[PDB]
Amino acid sequence: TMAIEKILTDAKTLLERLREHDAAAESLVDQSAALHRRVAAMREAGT
Amino acid sequence: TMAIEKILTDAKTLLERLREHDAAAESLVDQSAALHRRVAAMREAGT
Amino acid sequence: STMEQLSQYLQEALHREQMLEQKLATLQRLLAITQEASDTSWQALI
Amino acid sequence: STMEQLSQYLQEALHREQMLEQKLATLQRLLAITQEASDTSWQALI
């Protein structure tokens with residue numbers, strides 16, 4: 001019935017979602033890097 | 001000296017950083033959409 | 001009450017973080033279709 | 001102690017959220033230099 005029981009669960013859930021979404025951002029970094037490589041290679045292959 | 005004084009500040013800071021970084025992600029969406037448009041227009045101009 | 005103000009901050013931080021994730025998911029898909037959109041042009045240059 | 005365990009969760013959520021922002025900032029710059037990297041090719045097609 002006490003308050004923290006739902007707060008602690010929320011803070012624990014908040015940090016776990018931040019962790020899996022910080023990983024998601026990491027995969028985005030590599031996604032955009034691969035795109036960068038592809039756009040740069042199209043330009044160099046047009047030079 | 002009490003605990004929550006630093007917790008409440010941390011939770012308030014946590015939510016404010018989430019807000020400004022959720023805006024940052026919004027500008028990223030538009031960044032990548034503009035890039036999408038440019039890559040698609042290069043392809044159609046090559047078709 | 002600080003423990004009603006807490007529970008608001010946290011519940012709203014959780015909400016805003018689901019907003020952020022929805023933007024990250026949109027980013028992932030926008031990058032993927034941009035990557036595939038380049039494939040035809042890239043192939044044309046061999 | 002729950003109020004020492006709290007203060008850990010929050011302080012570590014703040015740390016991980018600065019990690020996330022550092023990735024978003026890297027994304028912003030990677031997208032910008034990709035946008036400018038396309039300019040020459042795009043100009044070549046008028």
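Residue positions begin at 1 at the first shown residue.
Here the Cβ of each residue, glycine as well, is placed from N, Cα and C on the backbone.
Counting Cβ atoms from all protein chains shown, A:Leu14 (mutagenesis position) has 24 others lying within 10 Å of its own Cβ. Among the sequence features in Swiss-Prot, the mutagenesis site A:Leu14 to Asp (Swiss-Prot position 15) is noted as follows: Loss of interaction with SLMAP.
The Cβ of A:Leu18 (mutagenesis position) lies under 8 Å from the Cβ of no residue that is in the same chain and 6 or more residues away along the sequence. Quoted from Swiss-Prot, the note on the mutagenesis of A:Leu18 to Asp (Swiss-Prot position 19) is: Loss of interaction with SLMAP.
Record note (Swiss-Prot), mutagenesis A:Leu35 to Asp (Swiss-Prot position 36): Loss of interaction with SLMAP. The unchanged residue is displayed. Its Cβ taken as reference, A:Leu35 (mutagenesis position) is surrounded by 22 other Cβ atoms within 10 Å in the chains shown. Secondary structure at A:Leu35 (mutagenesis position), taken from DSSP and collapsed to helix, strand or coil, is helix.
Quoted from Swiss-Prot, the note on the mutagenesis of A:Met42 to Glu (Swiss-Prot position 43) is: No effect on interaction with SLMAP. Look at A:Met42 (mutagenesis position): DSSP puts it in a helix. Long-range Cβ contacts of A:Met42 (mutagenesis position) within its own chain (separation 6+, distance under 8 Å) are none.
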